[PDB]
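Working notes, beginning with the structure itself.
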Number of protein chains: 2
Amino acid sequence: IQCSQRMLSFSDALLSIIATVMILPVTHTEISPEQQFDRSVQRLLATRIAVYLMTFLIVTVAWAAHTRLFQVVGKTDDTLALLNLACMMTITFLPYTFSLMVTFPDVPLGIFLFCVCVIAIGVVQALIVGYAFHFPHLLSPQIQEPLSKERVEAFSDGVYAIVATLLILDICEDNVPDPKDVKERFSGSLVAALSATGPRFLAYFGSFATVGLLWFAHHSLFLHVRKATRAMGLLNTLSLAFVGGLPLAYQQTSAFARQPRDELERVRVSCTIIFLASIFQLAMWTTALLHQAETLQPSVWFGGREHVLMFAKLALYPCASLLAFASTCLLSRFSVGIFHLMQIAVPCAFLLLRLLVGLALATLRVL
Amino acid sequence: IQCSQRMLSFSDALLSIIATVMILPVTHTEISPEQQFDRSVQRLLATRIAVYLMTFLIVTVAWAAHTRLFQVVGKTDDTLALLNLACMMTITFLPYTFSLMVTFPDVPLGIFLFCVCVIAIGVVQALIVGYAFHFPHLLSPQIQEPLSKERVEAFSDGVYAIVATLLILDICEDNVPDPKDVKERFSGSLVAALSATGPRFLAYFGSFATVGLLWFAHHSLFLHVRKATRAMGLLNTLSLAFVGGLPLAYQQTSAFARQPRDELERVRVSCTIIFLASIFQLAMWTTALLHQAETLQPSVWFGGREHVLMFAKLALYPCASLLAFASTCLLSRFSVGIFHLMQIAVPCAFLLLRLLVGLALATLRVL
Ligand SMILES: Nc1ccnc(-c2ccccc2)c1
């Protein structure tokens, strides 16, 4: 008999790493062709984004299946650990096979490989469940559609950590100035190179800040949750999938815009991405409020002490993004500045969210 | 009052991601120049490896400092969460600053940036501890040099997951055949492209298998540990640092060798890397046996039921790597085949480790 907490955490980390692979090309796509070749570049970017979304959804489905399989198996063992490692190895091939299918649909080989991989995952799961059943003491006490809070929390943390640090990873990978390049192009001055590369640092700053605040809201929301239903899991997975686009949005926004209208469009895209990312969390919290009796703790129940605080925490980002999106069309002159100042305002509001909520209560109550 | 388990897990994931950044160039270095330019390529690879080791050690030190800081702080809050996010953001800049220092030592700016970043991390930690002290109820109950098992386990799992899936990440990133390339170069046949790219798949297979078995041994060892001392933490960090070289070793080994002696040298390098990775785990287990009374559970005590099983689990890899390294010089003709068959033999022994240990006991007892 062995505890499965560490094993399940490792499996969640592996699944989170695998799910977030196809984002890497998307962030590595050239910023601007500079030769007004927008057509092909946009088509390639759209295809990559669609492929990434599809693989993320498929890996999420596989992760949910694994979570259920190990939920019906209470305990673990060395043989079960080896079988879990094998299952993770088989699952890891899904993104590459899906990409091979998508880019080369005409050939009948990619679909064959995908079917083989799915059948292999099924076989590993069948072997795991059979081994567990052959030994009754390794099964769950009850047996021997709620989800598990720990698995969802670990997957969300892994996804958020991967998304937040992507830009810094790329910067460390490729944004190290070369000696002779600095000597010749920039008159042998490092400060010039740092100034040139600053926009990437600003984009990383913004992306990391936004992702960190979103993760903080996610953690605050999930702390006060007792039971996680399948609908909440689906909404959380959708929110995580839409979160992966934040680095791309910030890279596009921070990049120099040829014309002001291009900057307005980039800000609109970033605002839409943020709104989509946060509205799913809001919707999942409403789905939890639907039956707090079986979902939330008494503290965050209707009329609770922290009910309004949680409302504000989960509505700060959606509402602000909506106002920014509206201003992008209402004023159309300070929209870029509005987004820039909002990027610094939202963290301040989150830090002072308690005092701001108290002031809002004081002013609305006697208004 | 809020629980810090999720927050500490997220911090550990971020720190593990940051620590394992500089490995990415190392695995992305060109396999063979093909123009007998071994000098410059080898110098660049050695410099990259040294930089990676240094950054990993520095990030490990920072992670240990953070672990102590949050150990003296029992509970967390929204303000503490924001401060932790800020501290992680400041820490994330360490690898890039260290690289800037190393590549450009002559200029006095990289050292200034590194000092500024270290001072910033110190300032964030000071602010965190001051805020915690200002509110007594947020401090640890005892206050209001053992380590934490959970933090070490999470960091190890993150590092292992990152290392294992690096090769598949690269394959998905860059190893997707192009339509016209297949049409023209390979006579429009996808099977030819897959056969050409197979060596990378084999290298990923080997690396993932080895890393997974090493992680399984790590989990089995750490399950039976009550208290983790600083020496065990240092040994585990050294083992993790040396584990990061496995993908590079497997990439070099699977790559076509110009001459047989090159293949022998590559196998020697891979065997040495594996031996270094596993000997540190063995040494840390011996350091735990030093005072099992305060370190291990009674089950794995001297003369315990699982003592010999754990001995075999932790000595299978070191001993086998030592025999392979010896054979690389003794026979010098089947060394490559010896390594290839060992790669498949070791997982089988691990799977049947219980039965193999029983047979070994039966044969040694009455021998
Ligand atoms: N996608 C990742 C990358 C690195 N680490 C993790 C992780 C680590 C510990 C617990 C949960 C998740 C996830």
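Since chain B takes its numbers from Swiss-Prot, the residues it shows come out as 30-173, 254-476.
Each Cβ is built from the backbone N, Cα and C atoms, and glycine gets one as well.
Feature list (source: Swiss-Prot):
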type	residues	note
MUTAGEN	B:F39 to V	Impaired potassium channel activity
MUTAGEN	B:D41 to A	Abolished proton permeability without altering potassium permeability
MUTAGEN	B:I271 to W	Abolished proton and potassium channel activity
MUTAGEN	B:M393 to I	Does not affect potassium channel activity
MUTAGEN	B:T395 to W	Abolished interaction with LAMP1 and subsequent inhibition
Q | C-alpha spacing of B:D41 (mutagenesis position) relative to B:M393 (mutagenesis position), in angstrom | A | 21
(Q) Let me check the 10 A CB neighbour count of B:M393 (mutagenesis position). How many other CB atoms are there? (A) 26
Q: Would you list the mutagenesis positions among B:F39, B:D41, B:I271, B:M393 that come within less than 8 Å, Cβ to Cβ, of chain A, in the order they occur in the sequence, writing 'none' if nothing qualifies?
A: B:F39, B:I271
Q.
Looking at the mutagenesis positions listed here (B:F39, B:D41, B:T395), whose Cα lies nearest to that of B:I271 (mutagenesis position)?
A. B:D41
Q: Report, as a whole number of Å, the distance between the Cα atoms of B:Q173 and B:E254, which flank a stretch of 80 unmodelled residues in this deposited structure.
A: 18
Q) Rounded to the nearest angstrom, how far is the Cα of B:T395 (mutagenesis position) from the Cα of B:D41 (mutagenesis position)? A) 26
Q: Have a look around B:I271 (mutagenesis position) and count the other CB atoms within 10 A of its CB, chains all included.
A: 24
Q) Taking every protein chain shown into account, which of the mutagenesis positions B:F39, B:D41 has the largest tally of Cβ atoms within 10 Å of its Cβ? A) B:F39
Q. Roughly how many Å separate the Cα of B:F39 (mutagenesis position) from that of B:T395 (mutagenesis position), to the nearest whole number?
A. 31
